[PDB]
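*Asks:* This structure is in structure tokens; I'll ask about it shortly.
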Amino acid sequence: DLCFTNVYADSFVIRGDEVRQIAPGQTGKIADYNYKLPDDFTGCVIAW
Amino acid sequence: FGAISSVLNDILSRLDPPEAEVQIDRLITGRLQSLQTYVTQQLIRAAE
């Protein structure tokens, strides 16, 4: 029931022992030199 | 007021922004309430 101007789909694969870094306000190798989500990130992190 | 240390540079240096924001926001709540208290005391005393 929500509209959006533009929805982004960022795609990559990682290990289950690193999912926690793909989230707002985290730390680590990924959240340092690979991929960092904003502090006010508004969205969902999905993985299978 | 429920923060870590009552020094802003200390909080900002010790912690990362994702939590410095919370500790700060508590410091801000407290200091703003103290300012309101002082300004209201001044208002009443100036009326007298």
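Chain A is numbered as in Swiss-Prot, which gives 389-436 for the residues shown.
Determined via electron microscopy, 3.4 Å.
The backbone N, Cα and C atoms fix where each Cβ goes, and this holds for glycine too.
According to Swiss-Prot:
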{"type": "VARIANT", "residues": "A:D405 to N", "note": "In strain: Omicron/BA.2, Omicron/BA.2.12.1, Omicron/BA.2.75, Omicron/BA.4, Omicron/BA.5, Omicron/BQ.1.1, Omicron/XBB.1.5, Omicron/EG.5.1; complete loss of interaction with host integrins"}
{"type": "VARIANT", "residues": "A:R408 to S", "note": "In strain: Omicron/BA.2, Omicron/BA.2.12.1, Omicron/BA.2.75, Omicron/BA.4, Omicron/BA.5, Omicron/BQ.1.1, Omicron/XBB.1.5, Omicron/EG.5.1"}
{"type": "VARIANT", "residues": "A:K417 to N", "note": "In strain: Beta/B.1.351, Omicron/BA.1, Omicron/BA.2, Omicron/BA.2.12.1, Omicron/BA.2.75, Omicron/BA.4, Omicron/BA.5, Omicron/BQ.1.1, Omicron/XBB.1.5, Omicron/EG.5.1; May enhance affinity to human ACE2 receptor"}
{"type": "VARIANT", "residues": "A:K417 to T", "note": "In strain: Gamma/P.1"}
*Asks:* To the nearest whole angstrom, state the Cα distance for the pair A:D405 (variant position) and A:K417 (variant position).
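*Replies:* Cα-Cα, rounded: 12 Å.
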*Asks:* For A:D405 (variant position), just give me the three-state DSSP call.
*Replies:* helix
*Asks:* For the variant positions listed here (A:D405, A:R408, A:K417), tell me which residue's CB has the most neighbouring CB atoms inside 10 Å.
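*Replies:* Counting Cβ neighbours within 10 Å, the top one is A:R408.
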*Asks:* I need the CA-to-CA distance for A:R408 (variant position) versus A:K417 (variant position), whole Å please.
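*Replies:* Just about 11 Å between their Cα atoms.
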